[PDB]
2 protein chains.
Amino acid sequence: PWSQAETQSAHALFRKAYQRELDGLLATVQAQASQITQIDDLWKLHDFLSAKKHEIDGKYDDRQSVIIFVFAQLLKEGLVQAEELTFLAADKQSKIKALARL
Amino acid sequence: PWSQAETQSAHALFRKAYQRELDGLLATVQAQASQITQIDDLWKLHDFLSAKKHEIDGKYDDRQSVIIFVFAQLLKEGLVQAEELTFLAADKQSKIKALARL
């Protein structure tokens, strides 16, 4: 079903993708912040933060039975690339790449 | 008993204080958003932004039951100067200052 080395590297690229979305999030927040003029910009920021937080909290399900779909989402948002999925079994990669288009 | 002038000028002052708080809030946010290094300080900010927003929404209440307390507060937080209250009756000024000194 799931090789060990598979599971390991999976959790790895998982948390790496996490760190990536974190970097992007931080960059965007700092950017928006340093370039505000109106007060409405600040509330745009606020809304952005609530949304992104909500998203991220429920996004990164680490459980095995869902990891494929999580990976799929991450790929659909380009947080990872197909080239980074080579450490998996073939059926898994094809699965992910299929679930991506949904 | 609130005369027309007292109410009108009270609203003008309320708005003045509102814009002032907007400026201060803007300054603080714009500041600590440049002092971020870690990621958790991004959430503090958020929480701050999520707290201070709920405040400002329901802070400036012009109803008779609290208006004096609102002015007292706005006086403590330096959102209004004492000399801006001179349009009010003397008793009200006294009361506001009294609630503000504590």
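Here Swiss-Prot sets the residue numbers for chain B, with the shown residues being 8-109 in order.
So this one's X-ray crystallography, 3.5 Å, going by the header.
Each Cβ is built from the backbone N, Cα and C atoms, and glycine gets one as well.
Annotated in Swiss-Prot:
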MUTAGEN   B:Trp9 to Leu  Wild-type role in conversion of OCP-R to OCP-O
MUTAGEN   B:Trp50 to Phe  About 75% conversion of OCP-R to OCP-O
MUTAGEN   B:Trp50 to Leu  About 25% conversion of OCP-R to OCP-O
MUTAGEN   B:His53 to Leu  About 50% conversion of OCP-R to OCP-O
MUTAGEN   B:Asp54 to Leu  About 25% conversion of OCP-R to OCP-O
MUTAGEN   B:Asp54 to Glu  About 75% conversion of OCP-R to OCP-O
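Annotated features, which come from Swiss-Prot, shown on the structure.
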{"residue": "B:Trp9", "record": "mutagenesis position", "Cβ within 10 Å": "14"}
{"residue": "B:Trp50", "record": "mutagenesis position", "Cβ within 10 Å": "13"}
{"residue": "B:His53", "record": "mutagenesis position", "Cβ within 10 Å": "18"}
{"residue": "B:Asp54", "record": "mutagenesis position", "Cβ within 10 Å": "11"}
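Each of the mutagenesis positions B:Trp9, B:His53, B:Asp54 was checked for a CB under 8 angstroms from a CB of chain A; the ones meeting this are B:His53.
For B:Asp54 (mutagenesis position) paired with B:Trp9 (mutagenesis position), the C-alpha to C-alpha distance reads 38 Å. Note: the CA-CA distance between B:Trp9 (mutagenesis position) and B:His53 (mutagenesis position) rounds to 39 Å. Look at B:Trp50 (mutagenesis position): DSSP puts it in a helix.
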